Amino acid sequence: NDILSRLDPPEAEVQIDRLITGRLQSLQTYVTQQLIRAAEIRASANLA
Amino acid sequence: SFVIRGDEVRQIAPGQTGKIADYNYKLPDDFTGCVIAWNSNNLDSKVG
């Protein structure tokens, strides 16, 4: 909201693209971590 | 096609801010085209 209210749209679009790029990298790292942790948990559940 | 002032030439560009660009002709950010201009002080100028 600060970016949108402060910057003009042509530069605000670039800033939003950088922000959502970093956020989607964070999301996919979190998702892959959840995937490998779920693989470990599923192996433990199969053992149990 | 139109005739503007010498200081107003820059305003016709994607995302520019100005009097002409805001109140007379706004150009979209995702514009696919070209802008062409030339001086005409010998034609569009009366002696008075």
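Throughout, chain A uses Swiss-Prot numbering, with the displayed residues spanning 978-1025 in order.
Note that Cβ sites are derived from N, Cα and C of the backbone, with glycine treated the same way.
According to its DSSP assignment, A:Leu981 (variant position) is helical. Quoted from Swiss-Prot for the published natural variant A:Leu981 to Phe: In strain: Omicron/BA.1.
Note on A:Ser982 (variant position): other Cβ atoms within 10 Å of its Cβ, all shown chains, come to 7. Annotation of the natural variant A:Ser982 to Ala in Swiss-Prot: In strain: Alpha/B.1.1.7; the original residue is retained in the structure shown.
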